[PDB]
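J.: Please see the structure below; I have some questions.
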Amino acid sequence: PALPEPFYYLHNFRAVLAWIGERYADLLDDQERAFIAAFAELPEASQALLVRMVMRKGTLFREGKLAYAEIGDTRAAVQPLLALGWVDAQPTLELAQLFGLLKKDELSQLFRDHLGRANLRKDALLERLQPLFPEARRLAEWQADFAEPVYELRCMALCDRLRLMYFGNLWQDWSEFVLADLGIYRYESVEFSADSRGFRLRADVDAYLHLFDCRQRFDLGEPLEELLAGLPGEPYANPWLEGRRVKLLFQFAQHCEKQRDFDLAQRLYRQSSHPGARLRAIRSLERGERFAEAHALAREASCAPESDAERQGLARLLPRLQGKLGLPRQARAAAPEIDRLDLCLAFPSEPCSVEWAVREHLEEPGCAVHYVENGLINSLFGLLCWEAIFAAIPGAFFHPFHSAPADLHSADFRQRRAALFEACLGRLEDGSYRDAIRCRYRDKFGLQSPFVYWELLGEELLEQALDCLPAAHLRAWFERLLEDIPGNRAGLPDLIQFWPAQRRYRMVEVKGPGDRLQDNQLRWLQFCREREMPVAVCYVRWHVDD
DNA sequence: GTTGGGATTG
DNA sequence: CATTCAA
DNA sequence: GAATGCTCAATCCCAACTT
């Protein structure tokens, strides 16, 4: 869609280098400063060519796929990069990499004397020929008549280290700059300290890179024996880093449980503080026929549960373990009688998921039904509390592209922000919360945020929600979300219906045939019907006339 | 000729 | 989380 | 009662599939 400067991407890259120079100046090593300075020495076209290679996929390129008009002649622009070693000409290629660079026609002809196989695909061709050609070669040693040179980028690790230093993570690309400049991504602007940055110590960057590496190798099928040997056993000082580690241990354990190695899964879950891990360790011990440990851990956990999810899970585990130890059957109570509404509806032909069906059936004159499912309540929260969620609390925002503060999932996130929350939530006690939300809605429309789904929240659903929802219910929900954000942001009922005449609402969780209530949904039903909130669960059967 | 997936571009 | 498994 | 399969559209290139 034509940004006016043909070098827009190079401009952005220079912006990141400068930014890292001022904010990270104390964290950079010798190789890094040499890279930034050397890059500043490059002629514009070689700078541009570099950034082009960095932003594309993989490290290997054919000269002809590197044509660009701002740069002109590619060979000329690449020569200064060859002199620094940041690009190899004539690298050494594994057969698979040769297969990445080459067309299937060229490859079919090249090895034609070893192909009697069949007409068959490219990946199969690679498979058949790999036991034949294990030894890597330069491109010239593969075929000497191939007339297009091939370049390999050699600085990608140092670039990824720069990316992660600027963004505080590796998932965000440099195209963040162009997508925000084009208005495809619109981020809220925070004014944060000129000393604000993602990483404090160099070793914390080093560690993020090590965990990231570990996840990569695991995803490639590496045995956990050397994976675990490589991880640190001791927990990290930096807590947000210990989150990454602890998540990784968690997935290792899940993989183990899949392999039915229950003792190791238990071990790995037990050394992780990841939310829900203790539960998975009890359940793993039970699966490993280790009942006494499972029971012990379950009693430990029930003394001081981590979450409501953990309370609910122990409620099933404990009695089954008690039974497995031959302990007396302990009396319990029935579920709090979910308030249910049965519907027998036409068979659609064709589907038409069931939630749309109930939503149609419940919509009459006078009744408005919306398929929202925790997007409306979270949105109302994010609108009211916007000014606290985006507060300039130090270390919460270090660059223009945050969709959420960095500490959003930290334990004292609310404490750090305390006043500003009881300010915002306070507007629920006077009348001002409606106006405040409508203005925040108009001001902030489209801005990326953790809790506000704008696509879902049209002006009409906003107005009906505002005038039909009690403020005290809003406060109840909003405090429940704040208490544990990541465990409570999901599970609200599929539908919500409004009767704007009498300003009334009811939420409806929809369940088709073969559908049952998840755990979080059940906790939200319990929470709602302890407030005498209007929730109902709707179970649907289909009618086929024959 | 003709789709369809993935890399690329702004 | 929406399909499969267990009596 | 429980075990498990990081968001844009428009465009260009290359593999696969028709007769």
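Using Swiss-Prot numbers, chain A covers 14-559, in order.
Method reported for this entry: X-ray crystallography, 2.7 Å.
Cβ coordinates come from backbone N, Cα and C, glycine included.
Pulled these from Swiss-Prot:
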BINDING   A:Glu386, A:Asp507  Mn(2+) 2 binding site
BINDING   A:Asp507, A:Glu522, A:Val523  Mn(2+) 1 binding site
DOMAIN    A:443-555  domain 'VRR-NUC'
MUTAGEN   A:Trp184 to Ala  No effect on nuclease activity
MUTAGEN   A:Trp253 to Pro  Weak nuclease activity
MUTAGEN   A:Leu421 to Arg  Strongly decreased nuclease activity
MUTAGEN   A:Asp507 to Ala  Loss of nuclease activity
MUTAGEN   A:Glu522 to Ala  Loss of nuclease activity
MUTAGEN   A:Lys524 to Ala  Loss of nuclease activity
MUTAGEN   A:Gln534 to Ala  Loss of function
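Looking at the shown structure, what environment does each listed feature sit in?
T.: Under the three-state DSSP scheme, A:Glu386 (Mn(2+) 2 binding site) falls in the coil class. Taking Cβ-Cβ distances under 8 Å and a sequence separation of 6 or more, the neighbours of A:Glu386 (Mn(2+) 2 binding site) in its chain are A:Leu505, A:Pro506, A:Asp507, A:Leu508.
A:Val523 (Mn(2+) 1 binding site) is surrounded by 23 other CB atoms, counting those within 10 A of its CB over all protein chains shown.
DSSP assigns A:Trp184 (mutagenesis position) to coil, not to a helix or a strand. Residue density at A:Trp184 (mutagenesis position): 7 other Cβ atoms are found within 10 A of its Cβ, drawing on all protein chains shown.
The number of other CB atoms found within 10 A of the CB of A:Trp253 (mutagenesis position), across every protein chain shown, is 17.
The Cβ neighbour count for A:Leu421 (mutagenesis position), using a 10 Å radius over every protein chain in view, is 15. DSSP gives A:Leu421 (mutagenesis position) a coil state; it is part of no helix or strand.
In the three-state DSSP scheme, A:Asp507 (mutagenesis position) falls into the coil class.
A strand conformation is recorded for A:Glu522 (mutagenesis position) in the three-state DSSP classification.
For A:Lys524 (mutagenesis position), applying a Cβ distance below 8 Å and a minimum sequence separation of six or more within one chain yields A:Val367, A:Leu530, A:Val550, A:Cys551, A:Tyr552, A:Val553.
Counting every protein chain shown, 19 other Cβ atoms lie within 10 Å of the Cβ of A:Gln534 (mutagenesis position).
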J.: Within 10 angstroms of the C-beta of A:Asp507 (mutagenesis position), what count of other C-beta atoms is obtained when all protein chains are considered?
T.: 23
J.: Do you see any of the mutagenesis positions A:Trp184, A:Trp253, A:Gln534 whose C-alpha is within 10 Å of A:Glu522 (mutagenesis position), and which ones?
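T.: Neighbours among mutagenesis positions, in sequence order: A:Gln534.
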J.: For A:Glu522 (mutagenesis position), list the number of other Cβ atoms lying within 10 Å of its Cβ atom.
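T.: Here the count is 26.
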